[PDB]
Structures are given as C-alpha cells and as structure tokens.
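Visitor: Pasting a structure below so you can have a look.
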Amino acid sequence: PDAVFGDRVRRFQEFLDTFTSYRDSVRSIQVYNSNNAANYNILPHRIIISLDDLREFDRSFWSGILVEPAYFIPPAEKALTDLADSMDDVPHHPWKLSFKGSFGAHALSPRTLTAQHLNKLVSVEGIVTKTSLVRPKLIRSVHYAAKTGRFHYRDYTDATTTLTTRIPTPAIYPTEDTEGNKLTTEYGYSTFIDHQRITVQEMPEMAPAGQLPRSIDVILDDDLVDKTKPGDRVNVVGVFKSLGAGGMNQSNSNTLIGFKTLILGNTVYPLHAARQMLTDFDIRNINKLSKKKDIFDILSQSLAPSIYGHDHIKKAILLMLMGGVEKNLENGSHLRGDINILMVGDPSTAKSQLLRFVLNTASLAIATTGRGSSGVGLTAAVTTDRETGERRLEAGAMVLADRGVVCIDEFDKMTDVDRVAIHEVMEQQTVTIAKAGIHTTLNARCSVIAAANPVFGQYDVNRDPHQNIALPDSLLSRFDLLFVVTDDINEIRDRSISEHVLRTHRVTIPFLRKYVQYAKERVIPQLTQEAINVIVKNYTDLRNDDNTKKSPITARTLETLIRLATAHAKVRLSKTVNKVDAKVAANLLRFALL
Amino acid sequence: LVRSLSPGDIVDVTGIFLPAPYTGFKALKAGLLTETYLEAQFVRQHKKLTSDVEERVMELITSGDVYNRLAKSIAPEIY
Amino acid sequence: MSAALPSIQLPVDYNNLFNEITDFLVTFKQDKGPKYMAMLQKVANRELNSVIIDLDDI
Ligand SMILES: Nc1ncnc2c1ncn2[C@@H]1O[C@H](COP(=O)(O)OP(=O)(O)OP(=O)(O)O)[C@@H](O)[C@H]1O
C-alpha cells in the first residue's frame, strides 16, 4: 500500500492530539471494570469523537469522513486499539466508534432519498414500529487438533464489517484440516455478536400531505439493542449502504431491484419534541416553590390556557396524570392502583379539547384514537413467519400503555368485540392469550381516559340521570368519576367566553413536565392514623346519603378515597399524610355526585 | 433427568451452552444465523393418610369445633 | 495450510488438566472411603444411571 496508507499514518500522528481530552476517558472507564471484576464479592467500548476536535484544525482529513466514509473508519479503529494496550497491558473487542456531533445539512427525512449522498453519512430521525427478533452470529471460531495438541484459527467475514466487500466464505463450519486429526472446536474462545433489524416510519407531521408514511430499516449491534421501545422519537446516524447482487444472480432479471437500502449504524438517542438531568439550581427552586401552600391551585389554572373554569375537572387531570401507587400484596393479589376517570357531555363543550393536549406533555404515553379494531389490547397472532421458522406474538397496544396513559373515544359508537376486551384489562392488569400459539401472561399498567356522548340530545334532566348512555354497567362499576358537563346559559357567563376565544388568535409547560416526572421518584407515605379516622366518618354520612339519594356507591369507592388523597400528598412532596388532603378528596366527590 | 418436568413448574435449570448449525437453505437465506439452545445438567424443582401426619388429624379430634372453627377457617377475609 | 490457519500460542492447554484428572483418583479422603468412588459401585451393578460430579468435591 504506500498511497492508500500514507494519509492513514499522517492521520495516525494527527488524531492523537484529537484525543488529548479522551485519552484519560478511554482508560478511566476500564480500570475500575478491571477492578470490580476482580472483587465482585460492564460497559461497552464507546469512544465518542466529537466534531469539534476534528473540524477546528483538519480539513483534508475532515471531508474524507463526509464524502468517502469507506477508506477511513477501519483506519481509525486499528490506530485506536493500540492505545488500549499501550495504556493498559499489565493486567491479564475492537473499540469501534460512535461519532457524535452536528452534521451540516444531512437531516434527510426518509420520505426523501438522496441522489447526492448515497454511501455517505446520514442523520435520520423518526419512529420505529417493527422491533424484530434477536439472534447471535459468529465472527471467529477457533479449531484445535486434539491429536498433537495444536490449535487453529479461523475468521468468517460477512455483510457486517460495514465497509469492505470482501470475498465471502459460503460456509458454516469446516472439518478436517490438512492432517489426519479429527478437528475439535473450543467454543469458549469463539466469539459471537448479535444482529437485529428495525424499520423506521416517518414522523407524520413534517411529511407534507401527499402520501402515507414511508420506511427504511437499520441494522445495529449489541451496544444499543433493547434500547428501542416501539414508539420512541429516535434519532440514529450511520453509513448508507447497498448490498446484494442485482441482475446476475438469476438470469433474465426483469423488474427486480437488487439493491437493498441498509443502514449499518451506531449511537441512537431518544429525544423529546426520561433523560432530563437538572442542576442544583432548578432542583432547589422547585423545593422553594414547594414551600408555598397554594401551588396545588396554581398548577390547576396554569394547565389549559384557552378554556374557562372546570377547576374540578382541571385538578382531576393533573391528579390522574401524576398517578397513584399500587402496593403489591406479598403472596396475594394486588388491588387496583390505577386510576380511571370518565367524561360525558352535550356536544361542543370542550370534551375533546383537553384530550389531545395531554398527549403533548405525555412523558412517553402514546395513545390511540379509539378506532376499535381487535388489537386494542391484544396481538392477533401476527408473526409474518419471521424469516422461515420464527413465530412472534407481536405487541399490539399494551407495550406502549405501560406506566403511561391512553385515551379512546366513541364508546357507544362501537361494536361488541372491543367491550369484552376492556372488561379484562380493567379487572386485571394483564392480558393472556393463546391464539394459534403460546399462552403468555404479559403485564401492563394502564389508565384509560374516556369520552362519550349522550344519545337523545338534551334529555339528561327530564329523565333519569342514570342509564343515560346505557352501555353495560360492567364498566361504570369499574369506573369511578362520571363528570356530567353542563352548558347552562348566563349572560355574564357567555360574554366572558366571547372575548377569551377572541383574545387568543394571535406556570410554564416544560417546568410542569419536570415537576411531575420528579414527583414520580419520591417516596410514598400512606401512613397517618389521623387522616384515616376522618375519612371514614366522611364516608359514613354519605353512606347514609348514597342509598336514599342519586347513586349507590360501593366498597371500591373507598379505595378511591385513599388514592386521591394519596396522590394529593404526592403533589405536596412529603412523607406525612396530612389532614388538609382529606378535605379536597371529599369535596371533589361532592361535585362529582351532586 | 427425563420425565421430571411439568407444564406449570416454577423451576430453574442449570446447564451448559452451545449453538447449533441449521444445515438447510444456507446460501440464499440462513447466512450466519445461529438459533442456539442450552443443554441441561440439573433441575432444582421448587414449590410442590396415617403416614406421619396423624398428629394433626388428632388436633381436630381433640379440639372438636367442627361447625364454627372450620367455618372461620375457610375464607376469614370477609365481613 | 497458509492464511492464518495457525493461532496464537495460548497458555491454557489441556494436558495440564488431563493429568489433574488423573489425580482425581483415590485421593479425596475428607469426603466411607473414596466417596465419589463409592457411587461408582452402585452403577456397575446396574440399578441407577446418573453420577453427580459436583463442584463441592472440587
Ligand atoms: N366550554 C368551552 N369553553 C371554551 N371554549 C370552548 C368550549 N367548548 C368549545 N370551545 C372552543 O371550541 C373549539 C372546539 O371544541 P371541541 O371541538 O373540542 O368540542 P368537543 O369537545 O370536540 O365536543 P364533541 O366531542 O362533542 O365534538 C375549541 O377551540 C374551544 O376553544
């Protein structure tokens, strides 16, 4: 080699200053991993090269990485790995790259493919909805002649080295090397690696309205597997790559593409438009405003900046969204610790308004639109044969709902077959199915939010308040709060409405999403004899007043009456169940029932 | 170790690991997929009439109390 | 054969373990005589076909 190797070596003296700040980093990450492994009685080989250390002072070496990314990366690895041993060889796995930074206009939205940069560096974002299997793969197996005690060596190359199209080895395992010895193979010293494909859709808001979402796929490696839950705003970066013989491997080859698009990439990141690290400053201010004894009320009014009133509804949403705990019974069935509120109202009274903006601040809680095909909580045994001999129970809609919220619409405008499914997932946290395959109890922590409409217009007052939708009481008994939104007409009421819609055709949100997601990590009190003494008195008088009046209540309603106040103390961020929480819990039900 | 497992056994197996070749349609498909299994070595199963049990049959005979203590015995978790 | 058929010399061989199983003869006298040899007699007379070579005896 002298021409193709010279600017390697000139870089081999160049980039060693481009890890003046990382040559500490790459050895500090292993010296304790070498230490703790010797005193057990763990991290991969990630070497994040920024742009900044390779753009401030190298230009010929720079643009080679963004024009021809095929003669440069295995140079960068081979010159990396000697520094692993030249730093660390006394105690007795190739350290590939990641390359974070910016890029300067390669945010190819994959609705667009490129004519300029094929076989180059690409930055891609979107959502994944495939999540295929996991399967290991060999790279190097070592053979051993059991007679004469001598060893052997063999490496298999594949379409996995990411860059060099070597002569493949169309072989699985050889036998009988040039001797009369029956070949033995040591599998502890044979190395493996995994292999997982995933398809990425289009972020369906920035693709303009002329098409359905498109998709491509990406092969990643072990370092960031099981990181990709289906429904994450992911952002990957890798090389663009074609493989496969198009036009010769079969004869006459008419109308068959033979150039599959692939991405053999690295370093995914979740984004947000779970990881939000805050400093000492904002963590102290949120304690400083915690000292105020009004902030439960301020958060109610600072949520929906368009609509008047409904402060009973507005406190309920933030009470539900933050969530109440479920303490599992030891060697016993745990109870309902989910909360599940419901609405109904005569039309155009903002029943669906506030239902869509809970999805923006959802904190990884992606909901459906309530279109009630069978698949709302199940699998329907969709396997697609998974490359000839693998059957997979593909996750329909509960792998996204776990420790999150959902919302569905149009209950009475549904068939029967969804209603039997919402029976099971409410009485029990899990679904278990055996369609043409395996019985499997997979767990789910869900919390529905409902929206239906009454049937006969404005007939609520002149008839019974109950049966007003007459969907089965299997769900009404499994739900707690049936807010009936009024629309009464008062000349000061509507006049106030008329300007407030008009004033908006022309205490903050990201602080709000931090406060709740910090409050999911604080301890749960549950324990004060004072607060439990007053609520049962508060129950008994309405236990005299439920049956001689509107609506009969049951024992599970008491498990609400702990749970609302339990979450109400989670707003307080304290470990003492106070007295003041028990007054808002009683008063909220009093409007919900009267 | 055969004939010693059951559907529904909350158990654990200890055993040794090896992958296996596929030897079918290995060129077009089946490039270097592996589809391993594990090979078993040991099973440590868990949570399983006048034969050293008569002492507790006497505890009902000596104490008596059929109509009420046994009534409080099954399902004492209601009102 | 050429092209990287031989490997590096590994310090972990098998002949050093082969003779170390030869000193798994009658020598373990802590646990009525050689106890793992006592189980060897209750198989040859054909009533049970599973020896147990644990790590406790190692
Ligand atoms: N009670 C209300 N107060 C203030 N604005 C309202 C109210 N109801 C509706 N609006 C205005 O009307 C617009 C749309 O209301 P929306 O379509 O959500 O009614 P809805 O809840 O969907 O009723 P339905 O589900 O029966 O159609 C919103 O932009 C909102 O500003």
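Using Swiss-Prot numbers, chain A covers 17-57, 91-141, 151-331, 338-570, 651-738, in order.
According to its header, the structure was obtained by electron microscopy, 7.0 Å.
Backbone N, Cα and C atoms are what each Cβ position is placed from, and that goes for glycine too.
According to Swiss-Prot, the protein has these features:
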- A:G409, A:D410, A:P411, A:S412, A:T413, A:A414, A:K415, A:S416: ATP binding site (BINDING)
- A:359-566: domain 'MCM' (DOMAIN)
- A:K415 to A: No effect on MCM2-7 complex helicase activity. Loss of MCM2-7 complex helicase activity; when associated with MCM5 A-422. Reduces MCM2-7 complex helicase activity; when associated with MCM2 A-549 (MUTAGEN)
Visitor: Among A:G409, A:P411, A:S412, A:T413, which binding-site residues lie by ligand 1, judged by Cβ under 6 Å to any atom?
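Guide: Once distances to ligand 1 are taken from each Cβ, A:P411, A:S412, A:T413 fall under 6 Å.
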Visitor: I want to verify one value. Collapsing DSSP to three states, which class is A:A414 (ATP binding site)?
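Guide: Once the DSSP labels are grouped into three classes, A:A414 (ATP binding site) ends up as coil.
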Visitor: What count of other C-beta atoms do you get within 10 angstroms of the C-beta of A:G409 (ATP binding site), across all chains shown?
Guide: 19
Visitor: Taking the Cβ of A:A414 (ATP binding site) as centre, how many other Cβ atoms lie within 10 Å?
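Guide: Step by step: centre on the Cβ of A:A414 (ATP binding site), count other Cβ atoms within 10 Å, giving 16.
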Visitor: For the ATP site (A:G409, A:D410, A:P411, A:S412, A:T413, A:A414, A:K415, A:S416), what does the 8 A shell look like? I mean other same-chain residues with CB within 8 A of the CB centroid.
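Guide: Not counting the recorded site residues, we get A:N517, A:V549, A:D551.
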Visitor: Going by DSSP, is A:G409 (ATP binding site) sitting in a helix, a strand, or coil?
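Guide: Reduced to three states, the DSSP call for A:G409 (ATP binding site) is strand.
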